[PDB]
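Novice: Got a structure for you, questions after.
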Amino acid sequence: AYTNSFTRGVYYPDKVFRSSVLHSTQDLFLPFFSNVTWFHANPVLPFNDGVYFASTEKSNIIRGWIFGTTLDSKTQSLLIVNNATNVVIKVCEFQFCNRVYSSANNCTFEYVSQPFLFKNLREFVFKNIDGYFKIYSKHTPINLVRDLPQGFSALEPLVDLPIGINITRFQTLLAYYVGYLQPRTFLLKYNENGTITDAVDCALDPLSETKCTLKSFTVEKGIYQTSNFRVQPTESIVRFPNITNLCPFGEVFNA
Amino acid sequence: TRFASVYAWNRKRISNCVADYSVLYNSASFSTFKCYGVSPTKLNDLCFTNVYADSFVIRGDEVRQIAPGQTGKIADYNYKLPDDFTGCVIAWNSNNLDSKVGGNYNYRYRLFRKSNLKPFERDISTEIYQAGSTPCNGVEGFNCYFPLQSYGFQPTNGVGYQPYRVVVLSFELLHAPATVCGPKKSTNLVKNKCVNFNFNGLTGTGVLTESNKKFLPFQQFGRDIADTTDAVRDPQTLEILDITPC
Amino acid sequence: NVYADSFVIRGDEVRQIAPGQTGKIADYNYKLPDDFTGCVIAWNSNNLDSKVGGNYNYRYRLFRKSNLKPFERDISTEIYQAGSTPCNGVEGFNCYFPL
Amino acid sequence: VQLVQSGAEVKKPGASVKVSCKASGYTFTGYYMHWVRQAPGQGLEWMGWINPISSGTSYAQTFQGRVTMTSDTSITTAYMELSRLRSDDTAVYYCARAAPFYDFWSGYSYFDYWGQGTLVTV
Amino acid sequence: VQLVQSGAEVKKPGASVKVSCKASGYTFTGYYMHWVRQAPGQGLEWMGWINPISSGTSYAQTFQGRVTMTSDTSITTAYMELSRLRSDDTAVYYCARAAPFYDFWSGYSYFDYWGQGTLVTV
Amino acid sequence: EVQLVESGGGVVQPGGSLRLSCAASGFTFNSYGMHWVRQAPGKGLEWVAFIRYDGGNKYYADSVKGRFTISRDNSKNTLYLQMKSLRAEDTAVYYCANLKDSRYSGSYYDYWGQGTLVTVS
Amino acid sequence: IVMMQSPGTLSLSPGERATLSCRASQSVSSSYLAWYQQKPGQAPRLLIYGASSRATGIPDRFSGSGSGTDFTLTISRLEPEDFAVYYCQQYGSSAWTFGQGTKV
Amino acid sequence: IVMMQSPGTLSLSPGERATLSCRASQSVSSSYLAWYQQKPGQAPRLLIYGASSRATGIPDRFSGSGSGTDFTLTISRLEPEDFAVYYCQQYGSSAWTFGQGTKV
Amino acid sequence: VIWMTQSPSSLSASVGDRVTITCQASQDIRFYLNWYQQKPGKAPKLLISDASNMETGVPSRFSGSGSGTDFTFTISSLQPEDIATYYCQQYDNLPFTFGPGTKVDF
Ligand SMILES: *[C@@H]1O[C@H](CO[C@@H]2O[C@@H](C)[C@@H](O)[C@@H](O)[C@@H]2O)[C@@H](O[C@@H]2O[C@H](CO)[C@@H](O)[C@H](O)[C@H]2NC(C)=O)[C@H](O)[C@H]1NC(C)=O
Ligand SMILES: *[C@@H]1O[C@H](CO)[C@@H](O)[C@H](O)[C@H]1NC(C)=O
Ligand SMILES: *[C@@H]1O[C@H](CO)[C@@H](O)[C@H](O)[C@H]1NC(C)=O
Ligand SMILES: *[C@@H]1O[C@H](CO)[C@@H](O)[C@H](O)[C@H]1NC(C)=O
Ligand SMILES: *[C@@H]1O[C@H](CO)[C@@H](O)[C@H](O)[C@H]1NC(C)=O
Ligand SMILES: *[C@@H]1O[C@H](CO)[C@@H](O)[C@H](O)[C@H]1NC(C)=O
Ligand SMILES: *[C@@H]1O[C@H](CO)[C@@H](O)[C@H](O)[C@H]1NC(C)=O
C-alpha cells in the first residue's frame, strides 16, 4: 500500500531567522508527490538517509521508535519511548523483548523531556548526521481517513541529541506512513513572521525549475532558459603505446 | 598516562564548557604550538560549536608532518589534516615517559597503504599489503608485507628519533549554538545607543533595540540579504534584539 | 641607514628569526616586521659560548603578558602573574620569574 | 649489534628443544630473525624465519610441522623450538639477522649478523 | 643527574653552619633546589627552596629568620646556612631537586633527585 | 508474497556485453539497497555489486570494478546490471538479492531471486 | 595538614605482597601525592609521583593508587632490598609535608 | 637449486692470492649471491653481499664477482687468519641455500 | 578486502550427529557475520545473522557463536533435510565476501 504525500515533510533547514524572503537551500527533503509506504499493524525498516514518519493514531497506540543497527545486545541502540507524563530517550546495549526491553547494559546517553505525541495528524522527521540525531515535528488537525493531508505545513525542530551512534534500521513501537529523504533543492517561502508557508521542489517538473530559476512562486507568460542539457560519457578508453620494456631506474638507485 | 599509536589515534569530543586556551599557550612545557585558521592570542575571545582533541605519539622528525598540505608516511597513511584546517597543533618531548632501555615497541605506525587517507580518517586494520601483482591471501612474504611498524623508542636516541606526544585541537564553527567559549566576562546589556557588541562570538557595531520579530525557540539570530546579522537572541535573557547601524 | 642587531640563541631557534614566525623568541624576545627588508646571518659559536658545567650568562624571556611589536626591546625582570591573584613582586605558585 | 644465544643442551629422541636469541643494538622489529643449522663436519642449512612485528613465520620444507618459532618484543628475544628430536638433529644452531622483504636493496637475501651458536646434542 | 654535598660538621650552640650541594648532569637554572632535614630516628622535614635563576627563595615557617639559602651558577652549587644553632638541630641535611612552579605537569610537587646527606651535630 | 525475478541472461562472446535486470515486487523496493551475487558452476558464492536506496552510491567487487555497472529505476521497481568486456571467467548464475545487513543497507529481511545464467563463449 | 601512615611497622616474608597506607587530614589532589623509599644509611629516593606514576628506573613491582584523603603503596613481590622505610609526601599551600614513615 | 663450490680444499702460502668458485644449477641474480667466512670454533660472518659488495668492517683484501651461474671470491693477499672455510649463499623462491663450503 | 576461510571444506555425518563448521576472518569483523544454507539448484537461505541471532522459521537445532576472527556454526542434531553447503559471509565492510563453502553429506 502506498499514498501520495503531496508536499508534506518540509522542515526548517536551520536555526537562522528569515522573513519576507524566498530562500534556496540544499538538504535532505521528502520529494514532492513521492510514494509513501502505508503500513498497517510491524516490520523492521531501513533508515537510509533519514525518515519521514506520519500517523493519525492516538498517543497510547504509537509509543515510540527504536533506531540502530543490529537492534540487539551486540551494539548501542537508540530507544525513544513516550508515556502519559514524559518522554524518555536512552542509548544502551538493549536487549529487546519479542515493557520494551529486558536489559539495558552500557548506557551512554539519557534524556528526559515532555511527551512527543476529526483527528490529529502527527508528523516527524528523523535525521542522523555527524553523531547528532535530529528530530522535527508538527501536530495538525486532519479530516481524512485513507490518505495524507493536502496543503503546506513546515516541521519545527523538536530536539537535537548528541548520541554519537550509527543508525541503519528502525522499528515503530506499538497505521502509519513511512517515506525517505533525498538530497534535493528546495525554494522556501518565508512570510513576514518568519514562517515557511510554501515551497518548490526544483526537480519536480519543468515548471518548478522555472520557478526556482526565478526566485519567484509566480511565472509570467514567456519563454525562459532554466538549465543546460549535456550528454555524459558512457565509458573510458585508454590508448597508450604498446612498448613493454621497463625504465632502468633501479640502475640509478643501486649504483 | 597512556597515549595512542598514531595509526590508531584517539579522539575526544569537547562541548558545553568554558575553554581557557592561554594556560596552554603561555606554558613553558610545549615544544610546538602552531595554529591554523586562527591566531592563538584570539582564542579566548572566540566561541565554537564543538572542539575535538586528537592525541597520539610520533617521533620528533615527524612533527612537521602534522600540518595542512604535508606529505610523508604520517600525513599520508596515519593522520591527515584538511587543507582548510582550523585548529592548533601542540607537541612536547616525552622521552622521559615513552622510551625504555632495549626499546619500547608499543608505539606503532602504518608504513604501507593502497591509497592516502582522507582528512581525519582512521585506519586500524592489519591486513597484508600487496606490493606485487600476485595476491597474498593473508600470508606475509615476498611482495606481501605487514602494514605496521614500531618506533622502538630508546632513551639514547637522537632527538629526531625520540617520542613526542601530540595533541591536535580542531575547532568546529557551524551555523549552530556555540557550546564552547573562552572565559570572557559578560557586561550589562545597553540599548538605544551606538555600541560595540559581542553576542556569543558574534561581533559588530550598531544600535540595539527590543524586537517584534517572532523567533522560534531554536532560532538564535536573523540575517539580511547581505549575509549580515540583523537580529540576535541574547544568550542569557533569551530576549530578541534588533540590530541597526549607527 | 643600516641597523645591525646581535644576540645569542640556541640552534633550533634560528628559524624563528624571520618574518611571520611564532615561538618564544619571535614572540617575547626579538620580533621582525612582516614587511622586513634585510638579512639574517648566523653561525655556530659552541667553541666560544659553551663551557663545562654550563654557561648561564645567556638568557631569554620565557613569559610575557603580550607579544612584542617589531624591533621592540624588553629588559624588565618583574614577576609574571599566571593566575588571577597578584604576586606583589614575590616568586611562587602562579608567580614566575620571566627569564 | 649483538646476538646472544642460550647455552648448549643435551636431549633424548622424541623430545623437544628450545633455543633463545637475545638481540640488542638495533630496532628489534625492523628485522627478520632466521635460524640456521650446522651438523658436525657439515655446512649450513636454513630452517625458517620469524618477523617479530607481525609474529609471522615461514619454514623450510624439511622442518614443516616439526619446528615452531616465536618472539617476545618486551625482551627483544626470539626462540626456536624443534620437536620430535632425532639423533641427526645434533648440530650447532645459529640465529641470524636479515632485512624484511620490503627492503629496497634486497637486504632480505642475506644474513648480516650472527649469534654465536648453541650446541644441541640428541 | 648527580647531587654532591659537603662533609659532616660539628658545632656548638649559638653558632652557624653552612652546607653546600654541587649539581651536575642537568641545566642548573631549570630547577629549584630544596633542603630537607632528618633528625636521628625521625622522618623528613622540608626547610625551604631556592631558585638559582632569580635567586628567589621561600622558607618553612619554622625556619623563617633562622635560615638563609644562596646559590652560585658559575659552579652550579647551592648553599644552606642555618644560624643560632641548637642541640635539636642535629640532623642529616639533604639537598633535593624539583621542577619550578611553571611546570605544566606539577613536577614542582615532588623531589625527583636527592644528594646523599650531610650530617650536622650541634 | 515477495518476489525477485532475474532476466536477460543468455550466451555471449568474449569481449561482448550483456545487461541483466531484476523485477522486484511484494516489498518496498525503493527503501532498500540491493546486491548482485554470482555463482560459477561448481563454485561458491561471490559478491558482485551493491547500490543504495536512492541509487546514489555504488560499490563493486575488485574483480568486476570498471567493467560492471549497477543501477536501479525506482519507478519500475527494477534493478539493473550492465556488464561490459565480459570474460570467460564471468560465466555464472547471477542473482539479485536483498541481503540482511545491520551496517550498510539496514535491511532486516533476506530475499533472493531464482538466478539467471550468463555464459561467455 | 597532617599525613598519617599505617602500620608503623610491617613484617612479612620475601616473595610476598605488601601494602602500605597514607591518610590525609584533608583532601589531597592525586597529582600532589608522592612516595619515597629510604634504605638504611641512605638518602630517600622517589618511587611514585602523582599518586600512580613510577619514577625513572623503578621496577614495575611497585604501584600506587588513591584519591581524596586515602592513598596506598603496593609492593607485589618483596626482595631482600625492599625491607626499607617508606614515606608518603604531600604538596599544598606553598609547602611540602611528609608522613611519619613506616618500616617494612 | 644446487650451489656447487670448488675446489673442496685449497692450500697456498700466506701473502699469496687465492680464488674460490661457486656454480649454480640455474641463473642467480647478482643481488641474491653472498659469501660467508667461518673460522674454526666460530659462527659464519658475512664478507660479500650482492655478489660484489663488501660487508661492514671487511678489509678491501676481499672482493667478489660473477653473474648468471658462475661466481668467484678473491682474496688478494692471505693472512694467517684467512685460512678458514668459505661458503656461497643464494636466495630465491622464498628460500635461502648455502653451498657445501670450501676450506682454505 | 577481508579474506574468509572455512574448515572443514567437507564433512560426513549421520542423522543425530553433531556437526560443527568453523569460519575464520583475516580481519576482526566484530559480530557482523551471516550464515547461509544452500541446496543444489536453489538460492542460499539465511539461517543466522549478527553471528548468533537466529532467523525466524529456523529450527532450534541450528546455532552459532563467535566474535572477532573466529566463528562457529553448529547443528546439534543433524536431520536428513540438513544436507547442504554452508557459507559464512562478512558485512563489516565493503566489498562483502563469502567463505569457500562447507559441504555436509551422509
Ligand atoms: C639493481 O637494479 C636492477 C634493476 O632491477 C629493478 O630496480 C631494483 C631496484 C628493484 O626494484 C628490482 O625489482 C627492479 O626490477 C637489478 O636488475 C634486475 O633484478 C631483478 C631481480 O631482482 C630481475 O628480475 C630483473 O630482470 C633485473 N633487471 C635487469 C635489467 O637486469 C639489479 O639486480 C640490481 N642490482 C643490485 C645489486 O641490487
Ligand atoms: C508511485 O507508484 C505508482 C504505481 O502505483 C507509479 O505509477 C508512480 O509513477 C509512482 N510515483 C513515483 C514518484 O514514484
Ligand atoms: C514516564 O516515565 C518517567 C521516567 O521513567 C517516570 O518517572 C514517570 O512516572 C512515567 N509516567 C508514568 C505515568 O508512568
Ligand atoms: C561496556 O562496558 C564494559 C565495562 O564493563 C567495557 O569494557 C566495554 O568496552 C563497554 N563497551 C562499550 C561499547 O562501551
Ligand atoms: C503574522 O503574525 C501577526 C501577529 O504577530 C498576525 O497578526 C499576522 O496576521 C501574521 N501574518 C500572517 C500572514 O499570518
Ligand atoms: C543563565 O542563563 C539562563 C538561560 O540560558 C537563564 O535562564 C538564567 O536565569 C541565567 N542565570 C542568571 C543568574 O542570570
Ligand atoms: C553510518 O553508517 C553508514 C553506513 O552506510 C556510513 O556510510 C556512514 O558514514 C556512518 N556514519 C558515520 C558518522 O560514521
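Chain A is numbered as in Swiss-Prot; shown residues: 27-67, 81-137, 158-176, 186-242, 264-344, in order.
Header lists the method as electron microscopy, 2.3 Å.
Cβ coordinates come from backbone N, Cα and C, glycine included.
From Swiss-Prot, here are the annotated features:
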{"type": "MUTAGEN", "residues": "A:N121 to Q", "note": "Partial loss of biliverdin affinity"}
{"type": "MUTAGEN", "residues": "A:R190 to K", "note": "Partial loss of biliverdin affinity"}
{"type": "MUTAGEN", "residues": "A:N234 to Q", "note": "Increased resistance to neutralizing antibodies"}
{"type": "MUTAGEN", "residues": "A:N331 to Q", "note": "Reduced viral infectivity"}
{"type": "MUTAGEN", "residues": "A:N343 to Q", "note": "Reduced viral infectivity"}
{"type": "VARIANT", "residues": "A:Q52 to H", "note": "In strain: Omicron/EG.5.1"}
{"type": "VARIANT", "residues": "A:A67 to V", "note": "In strain: Eta/B.1.525, Omicron/BA.1"}
{"type": "VARIANT", "residues": "A:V83 to A", "note": "In strain: Omicron/XBB.1.5, Omicron/EG.5.1"}
{"type": "VARIANT", "residues": "A:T95 to I", "note": "In strain: Iota/B.1.526, Mu/B.1.621, B.1.1.318, Omicron/BA.1"}
{"type": "VARIANT", "residues": "A:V213 to G", "note": "In strain: Omicron/BA.2, Omicron/BA.2.12.1, Omicron/BA.2.75, Omicron/BA.4, Omicron/BA.5, Omicron/BQ.1.1"}
{"type": "VARIANT", "residues": "A:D215 to G", "note": "In strain: Beta/B.1.351"}
{"type": "VARIANT", "residues": "A:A222 to V", "note": "In strain: 20A.EU1"}
{"type": "VARIANT", "residues": "A:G339 to H", "note": "In strain: Omicron/BA.2.75, Omicron/XBB.1.5, Omicron/EG.5.1"}
Novice: To the nearest whole angstrom, what is the C-alpha distance linking A:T95 (variant position) and A:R190 (mutagenesis position)?
Specialist: 6
Novice: How many whole Å apart are the CA atoms of A:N234 (mutagenesis position) and A:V213 (variant position)?
Specialist: 35
Novice: Highest Cβ count within 10 Å among the mutagenesis positions A:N234, A:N343: which residue is it?
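Specialist: That would be A:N234, with the highest Cβ count within 10 Å.
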Novice: For A:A67 (variant position), which of the recorded positions A:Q52, A:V83, A:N121, A:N331 has the nearest Cα in space?
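Specialist: Sorting the recorded positions by distance from A:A67 (variant position), the top entry is A:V83.
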Novice: Tell me which recorded positions (A:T95, A:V213, A:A222, A:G339, A:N343) have a Cβ under 6 A from ligand 5; sequence order is fine.
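Specialist: If the test is a Cβ under 6 Å from any atom of ligand 5, the answer is none.
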Novice: Measuring CB to CB from A:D215 (variant position), give everything in the same chain under 8 Å that is also at least six residues away in sequence.
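Specialist: A:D215 (variant position) has long-range Cβ partners A:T29, A:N30.
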Novice: Measure from each Cβ of the recorded positions A:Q52, A:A67, A:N121, A:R190, A:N331 to the Cβ atoms of chain F, and list in sequence order the residues where some distance is under 8 Å, or 'none'.
Specialist: none
Novice: C-alpha of A:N331 (mutagenesis position) to C-alpha of A:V213 (variant position): distance in Å?
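Specialist: On Cα coordinates alone, these residues lie 71 Å apart.
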Novice: Considering only the recorded positions A:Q52, A:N121, A:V213, A:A222, which residue has the minimal Cα-Cα separation from A:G339 (variant position)?
Specialist: A:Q52
Novice: Name, in the order they occur in the sequence, the residues of the same chain whose CB lies under 8 A from the CB of A:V83 (variant position) and which sit 6 or more residues away.
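Specialist: For A:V83 (variant position), the qualifying residues are A:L110, A:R237, A:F238, A:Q239.
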Novice: If you measure A:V213 (variant position) to A:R190 (mutagenesis position) at Cα, how many Å is it?
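Specialist: The separation of the Cα atoms works out to 14 Å.
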Novice: Of the recorded positions A:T95, A:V213, A:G339, A:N343, which ones put their CB under 6 Å from ligand 1?
Specialist: A:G339, A:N343
Novice: Could you say whether, by DSSP, A:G339 (variant position) belongs to a helix, a strand or a coil region?
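Specialist: In the DSSP reduction, A:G339 (variant position) maps to helix.
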Novice: Looking at the recorded positions A:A67, A:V83, A:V213, A:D215, A:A222, A:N343, which ones have a CB within reach of chain D, meaning under 8 Å Cβ to CB?
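Specialist: Cβ contacts with chain D under 8 Å: A:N343.
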Novice: If we check Cα distances from A:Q52 (variant position), which of the mutagenesis positions A:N121, A:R190, A:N343 wins as closest?
Specialist: A:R190
Novice: Name the residues of the same chain, 6+ apart in sequence, whose Cβ is under 8 Å from the Cβ of A:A222 (variant position)?
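Specialist: Sequence-distant Cβ neighbours: A:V36, A:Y37, A:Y38, A:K206, A:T284, A:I285.
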